[PDB]
Number of protein chains: 2
Amino acid sequence: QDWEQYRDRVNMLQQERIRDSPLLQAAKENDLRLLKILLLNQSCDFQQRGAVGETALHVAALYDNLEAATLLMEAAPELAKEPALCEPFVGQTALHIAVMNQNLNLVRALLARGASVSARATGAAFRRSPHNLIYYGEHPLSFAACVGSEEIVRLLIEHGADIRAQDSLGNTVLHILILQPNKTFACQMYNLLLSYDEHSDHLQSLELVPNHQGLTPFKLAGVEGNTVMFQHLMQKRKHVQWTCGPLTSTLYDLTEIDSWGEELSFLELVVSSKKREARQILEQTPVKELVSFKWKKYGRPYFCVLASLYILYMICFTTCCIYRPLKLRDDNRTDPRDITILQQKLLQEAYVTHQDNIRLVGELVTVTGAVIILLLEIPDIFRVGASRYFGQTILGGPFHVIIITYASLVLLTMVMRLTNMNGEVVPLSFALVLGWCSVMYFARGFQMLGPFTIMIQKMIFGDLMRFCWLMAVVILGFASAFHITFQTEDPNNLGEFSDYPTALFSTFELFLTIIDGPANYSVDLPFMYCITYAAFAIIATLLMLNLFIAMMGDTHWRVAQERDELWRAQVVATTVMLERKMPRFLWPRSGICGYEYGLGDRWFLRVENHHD
Amino acid sequence: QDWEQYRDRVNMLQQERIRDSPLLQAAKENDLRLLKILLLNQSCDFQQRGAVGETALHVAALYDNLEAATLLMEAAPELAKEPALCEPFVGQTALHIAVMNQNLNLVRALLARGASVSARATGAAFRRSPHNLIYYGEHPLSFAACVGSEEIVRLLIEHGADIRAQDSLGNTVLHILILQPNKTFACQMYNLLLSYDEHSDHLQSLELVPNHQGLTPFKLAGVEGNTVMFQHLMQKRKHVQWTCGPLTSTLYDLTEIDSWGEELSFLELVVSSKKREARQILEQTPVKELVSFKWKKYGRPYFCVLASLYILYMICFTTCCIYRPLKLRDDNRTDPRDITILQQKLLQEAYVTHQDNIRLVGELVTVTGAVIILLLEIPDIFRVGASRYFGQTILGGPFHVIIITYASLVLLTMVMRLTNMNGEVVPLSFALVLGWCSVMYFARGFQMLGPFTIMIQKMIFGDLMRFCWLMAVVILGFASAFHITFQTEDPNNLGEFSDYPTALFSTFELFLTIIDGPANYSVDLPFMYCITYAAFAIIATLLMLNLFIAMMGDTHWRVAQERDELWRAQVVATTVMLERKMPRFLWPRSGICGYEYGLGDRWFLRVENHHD
């Protein structure tokens, strides 16, 4: 059974146990005269509870029932200190429900009886999951902040709600307010929750408090892509120096944005976030002015020096493939089997030569330039986690599949050499088409080339390989039918389909109109051919090819804002990649320091504005 | 004569007979002094009636004439009990007209004289037809509900209007309110017509009353696509269990939506509806949450198990086509007629062999896997009606034309075998291109492949075969003209047009630039060729091919909301198809039952909401 069906059994078995007992019946129905009578003559022992394990008070708080609840607490005093007991509702007190329904008079009535305001609702239906429509945390202060009920919030603070409290994820009440969809009402709640944090310096204050995955709520607003709360959290960390007319020289703090950190860099988490909304933090005014300084001053020359060291690396690898030790075919084995074209095989003659030692010091460049690649990718596998790292298409993406499989095939050819293995062309041909299609990684400068190579990377994953599947259906229907009409025939005349692997290959080529129509006019092709070929030509190159241009040319102007927004986020991911790797003998820390211009020890960035 | 012109003769001959008699003249003109005089001295016998057969009262009610009507009823008492008599206006009383014009004081004056409120207007102009701008039913209560006149409605109820009455289609007054274009004013009328239905249990109440085609008005609102009345009819059949903050766990009844029925399944009628608006019932909140549970829990694994049994079926059919009994050409008949390519013919050697018995148990799979297909399509022909079933493109569509013509051609080849008929390639080549283009049916999972194969199915019916017709015009103009310039010439040099069926085929190929331009440079082609070929190349592959991409690439982004909405409705039609076919040892009934969680015997679906 699914967990979705398992909780539907629970949320309906609760409704059976309400109807079975007349106490929980009248609790949700607010029958005052029944409760004044049912609690006199041997008032029932309240171990009789619901199916989840809740009292009559959790039922009478699940519905807006003040008078039904106060008559429960006067007769039975010990109900507000009682949690629900089922496994997806652990610890949900009556206070956790009265807060959610914004029932003002009930929370006053629960807290005056001494309800625990620090009870954790550790149920499996309260945790953050894609099949839970809310994530409001565990504590009732975290429930009050997320329903936007500011009167319940400060009512809890007056009775001892701890704003520094963390739930099973470690999310404080500020982490949870960022995760809410109602973004514009969480900035007003964030201002309210700081003014009751007069207490200071216990653990880096209320805001810089980390998660269990290390995310401070400033750093979480970048991962989540909460640009509304991001600008709110920046108001504390900017200084307006002067206003000379329409100009405004504001001075951002750039301490929690910039890494001087070890591995929890803020800009690493934004660009590598799975959330789609996170690519808008990279356009916010202390960040956009920062990563445009890192890129243009340092990142763009260091990426173009390093792009031409890789073009010179591949142009050194082809010439050591072109020049390769091929002898002269020392056999008469081509005299049998006249269908064989082949000539010279391979050599173990890197030594007895003059111009194969020029080649040898160009093969040692490619061997010790593809072990360099493996020493720059494999320690970057284990940092991200090997599954996120190959699928981002911002954070490198499927150019690390290519650059590892390139450099693997250069090292296979090294083992194809030195052991005199024959089929050395087979990793050389794959390394050449992958080593050059890895030069296309370095279009991540180059606004000219930038968004165009994302569209290649996007039309190859969505739009080509949904056309590819219904190519294979068509070029197996016809390829297997062209093989049947010419199985009868003589393959010296029109031998395009002489074999079943070649009938698949000739029809795939015919599907793209590269190979011409198989036609010999000095002989009589079978009449079944021109019927199948009339049908093929209409399906293949009227319909299926030109509809592919429509799929291609329609889903292209859809992704026009989105292929260009994804390139601006791909330049940021390139800069952040680069500043990890190349040492600091290179990039001095961004922004102007603060102990020379003595006000602090922080590293500020100056931005001047213009009031339109 | 058309019926449109025949009723225009009627609606104008009525206007002649008004002008001829001075009584019906002054009835529509409201001349009070004439009617007080024309009814004294031998008041005219009112068998004198109009051309339709109406009295002066139906004329004086067709126009808003109170005082002209009351002077008719005082002098002639017996006029309100008199119907119109022409064949497209049968039974239309004066009450059927005064109700339509919302004439409040006239309906009070007719009913006080004892007008029949249960008269059926059985005219041929009142029936539901595409050339009738209204369908308001037969009874005057059905006329009052459709003009939105709530005061006339309850005035009829006080005098004995039967809300359970049915017209010649069997439509009750609730069936007719769903068929109205004025949808938002029929929900207010539907609330009014239930409160005068206090009487209960005569025939499953007012709402569940069936049509003559079996449609209850709940089930009719799904066929018609009346999503406004669909949500109104669902308010009676949902239970709101609890509201935990923004959550709402409502509990839908799922009795009239789900089939536990025989053949009148609600979701069958929605997806197979000819109405375009019906595909929006599949996005309404008790239905969208239901068919997404049936598909993802049961429907999607059962459709992917059954899609790979069909890929293994076709990949078993090609290998028994590739391997097929071809001998060695035992004749020297290729020594005459050197234009013949052919070699080996056919064999009756499934027996004397070792590796044709492996083929034989793979041909018996294809024979007894294409009689299975005929036993799963032919009893599904007669249920829908053989003409709707092949044209829906949601309800299978033209993948049942293909899967029947596939399985017919496998059984032809079985008769081409066992009788030693020669041309066995001719049904084998057609079965291969149809058996594989039937694998493309199973893209009805697979959101990747789903909407793309509808666009193939849509650009082949609208956009290709309107380009195909004006291909055939062009590739007959030029093919017949390329044949004429080369009829003179010698076919050993440039024999692309050596015959008139090959000139059509070479020009069709030239139209698609598959075959190259026919050009021999060692001989002088006729000068008339390069003039016709310059014209062809401009019309064929500048204009007509690239304008086809424009037709293809323009009508593609038009159908983008509509190819994707039509795939969500095609997954629902797949689920509903599947739950008929595969037995219930498989799909337990959807939704949670009701006698274990004892409140009824109905099968509820729980949906929880989130108030934004």
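Using the numbering of Swiss-Prot, the residues shown for chain A are 27-638, in order.
Placed from the backbone N, Cα and C atoms, the Cβ positions cover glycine too.
In the structure as shown, the Cβ atom of A:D542 (mutagenesis position) sits within 10 Å of 14 other Cβ atoms. The annotation Ca(2+) binding site is assigned in Swiss-Prot to A:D542.
Summarising the environment of A:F425 (mutagenesis position), the number of other Cβ atoms within 10 Å of its Cβ, over all protein chains shown, is 20. Record note (Swiss-Prot) on the mutagenesis of A:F425 to A: Decreased inhibition by the synthetic drug econazole.
What Swiss-Prot says about the mutagenesis result for A:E535 to A is this: Minor effects on Ca(2+) permeation. Proximity of A:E535 (mutagenesis position) to non-local residues of its own chain (separation of 6 or more, Cβ distance below 8 Å) is seen for A:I541, given in sequence order.
For the mutagenesis result A:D542 to K, the note given in Swiss-Prot is Abolishes channel activity.
Quoted from Swiss-Prot, the note attached to the mutagenesis of A:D542 to E, N or M states: Attenuates Ca(2+) permeation and Ca(2+)-dependent current decay.
A:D550 (mutagenesis position) falls within a strand segment according to DSSP. Quoted from Swiss-Prot for the published mutagenesis A:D550 to A: Minor effects on Ca(2+) permeation.
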The rounded CA-CA distance in Å from A:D542 (mutagenesis position) to A:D550 (mutagenesis position) is 18
Which state, by DSSP, holds A:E535 (mutagenesis position): helix, strand or coil?
helix
Could you give the Cα-Cα distance between A:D550 (mutagenesis position) and A:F425 (mutagenesis position), in whole Å?
51
